[PDB]
Amino acid sequence: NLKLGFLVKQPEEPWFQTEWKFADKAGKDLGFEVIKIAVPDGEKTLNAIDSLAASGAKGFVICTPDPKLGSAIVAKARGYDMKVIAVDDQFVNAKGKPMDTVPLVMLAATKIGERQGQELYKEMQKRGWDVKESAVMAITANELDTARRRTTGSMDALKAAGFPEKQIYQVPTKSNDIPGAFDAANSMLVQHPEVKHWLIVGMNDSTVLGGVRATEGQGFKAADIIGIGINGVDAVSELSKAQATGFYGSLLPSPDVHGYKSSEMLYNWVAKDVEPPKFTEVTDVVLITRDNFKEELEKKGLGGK
Ligand SMILES: O[C@@H]1[C@@H](O)[C@@H](O)CO[C@H]1O
């Protein structure tokens, strides 16, 4: 019957895999088919839209691989009389200004970053580290707004709790994955031999995990590393390991809400011209660690751990 696209930039992340599963549920409930397409670069993104048009889709939810493609995506969709909703990553114009007219569903980036820095600080205090020999490694992706509000939020929180600003070191990552973060973290680590304990800040689980893998290769044991990711679902294989690592826990948001609600809203828009809210910020978050990740995922219906 009705076909709707669900396009994501990183199909390998459990985060997006979960959005896809909940979109399928929305399709089962409301009576539409979801076409699941991977759009890891700009080219694929525009070609995928043409492909959706050929398939007869009336609209799509999309997590763009590049916010600056916003204009192009809007132009092509209009050309095909397709409605568009953005999930997680906001479209921006050439200048970098947000395209506020496109409905957006996303997590509360600032608030969850702040919660990341509060939980880092707390766990540091629990361990008794001497602040004088401690440092924060912030692995940033500042060209991505959502990534930038999380890492700024986290650094702001650490500063607000009393962590010395001069011991916060930032390093850019070229890709939002383990290899990009690994590389980034490694170059920062050799510049700071004086540090005995590291807090690793990054916008998501993969970034933090690459930071943690680099620390391991430079000789730090788990007690001297605290990394708290963001996404939850993406850290299950780490939390499931037999031995504890420097990856202490993850902040679990609601990818399930993002996949169903964006899909449901697209459908009401397509099927009834019910126009969606322009901005839907989901604030849900829970900290998962080795001790509770299974309880918490099951309690949220993201079962198996
Ligand atoms: O790439 C991140 C993704 O891993 C998830 O955290 C939602 O936001 C996107 O920007």
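Chain A is numbered as in Swiss-Prot, which gives 25-329 for the residues shown.
Going by what the header records, the deposited coordinates were determined by X-ray crystallography, 1.7 Å.
Cβ coordinates come from backbone N, Cα and C, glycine included.
Looking at Swiss-Prot, the entry for mutagenesis of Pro277 to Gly says: Improves binding to galactose. According to its DSSP assignment, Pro277 (mutagenesis position) is coil.
Taking a C-beta cut-off of under 8 Å and a sequence gap of six or more, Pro277 (mutagenesis position) has these contacts in its own chain: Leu131, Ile136, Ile254, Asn255, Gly256, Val306, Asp308, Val309.
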